[PDB]
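Each remark here refers to the structure printed beneath this line.
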Amino acid sequence: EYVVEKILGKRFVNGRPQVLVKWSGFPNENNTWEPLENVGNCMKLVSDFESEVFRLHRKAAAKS
Amino acid sequence: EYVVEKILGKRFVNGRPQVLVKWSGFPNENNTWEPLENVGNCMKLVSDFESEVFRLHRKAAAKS
Amino acid sequence: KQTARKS
Amino acid sequence: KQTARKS
C-alpha cells in the first residue's frame, strides 16, 4: 500500500469502476489504473476527483 | 461505524459527492446520505452501485 | 465486512 | 494519510 497524491481519471473495465492513481513520490509515468475496491483509504482524493468531474459535466451542460 | 448493506444513490451537495446508504439491520426508512469521505470501508458496495449507474447510463444512451 | 461512518 | 493498494 502506497501514499496517493491525486486521482486523475475514472473508467469502467468489464463494467467495473477503476480510477487512475498518481502515487506520491513517483512521477506521472508510473500512474496506474486501480479497482475502486482498492482505494478505500484515499476517499478524500477520490471525492476531490468526483467533484471536479461534476464541475466539468456542468460545463458541458451549460455549453449545450 | 455501522455495517452497510447497499449503496442506493449518489448526489452532490455544494459540489461534494455523497451516497445514499442502506444500513444492515435497519429498515430503508432510516437510509442516510453520507459524504463519500465516510464510506472508505464499503468500497465493494460503492463499486457495485457505480457499476449499476454506468449500466443505466449506457441504456439511456442506447435509447437516444 | 462493508462498513461506513454515519454522519 | 491518503493511501491505496497497488494492483
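Sequence positions for chain A are given in Swiss-Prot numbering; the residues included correspond to 23-86, in order.
Quick check of the header: X-ray crystallography, 1.8 Å.
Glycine too: its Cβ is placed from the backbone N, Cα and C atoms.
The annotation domain 'Chromo' is assigned in Swiss-Prot to A:24-74 on the grounds of sequence analysis.
Spatially close to A:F34 (mutagenesis position) yet at least six residues away along the chain are A:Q40, judged by Cβ distances under 8 angstroms. One entry in Swiss-Prot concerns the mutagenesis experiment A:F34 to A. Its note says: Disrupts dimerization, reduces nuclear foci association in nurse cells, cannot inhibit transposon hyperexpression and is unable to rescue sterility phenotype of knockout mutants; when associated with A-76.
Sequence-distant neighbours of A:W45 (mutagenesis position) (same chain, 6+ residues apart, CB-CB distance under 8 A): A:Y24, A:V25, A:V26, A:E27, A:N52, A:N53, A:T54. Swiss-Prot documents A:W45 to A as a published mutagenesis change and attaches the note Abolishes binding to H3K9me3 peptide, reduces nuclear foci association in nurse cells, cannot inhibit transposon hyperexpression and is unable to rescue sterility phenotype of knockout mutants.
Mutagenesis annotation in Swiss-Prot: A:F48 to A, described as Abolishes binding to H3K9me3 peptide; the structure shown retains the original residue. Counting only same-chain residues six or more apart in sequence, the Cβ atoms lying under 8 angstroms from the Cβ of A:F48 (mutagenesis position) belong to A:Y24.
Where Swiss-Prot documents A:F76 to A as a mutagenesis experiment, the accompanying text is: Disrupts dimerization, reduces nuclear foci association in nurse cells, cannot inhibit transposon hyperexpression and is unable to rescue sterility phenotype of knockout mutants; when associated with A-34. Other Cβ atoms within 10 Å of the Cβ of A:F76 (mutagenesis position), summed over all protein chains shown, number 15. In the three-state DSSP classification, A:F76 (mutagenesis position) falls within a helix.
Following the DSSP three-state reduction, the secondary structure of A:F48 (mutagenesis position) is coil.
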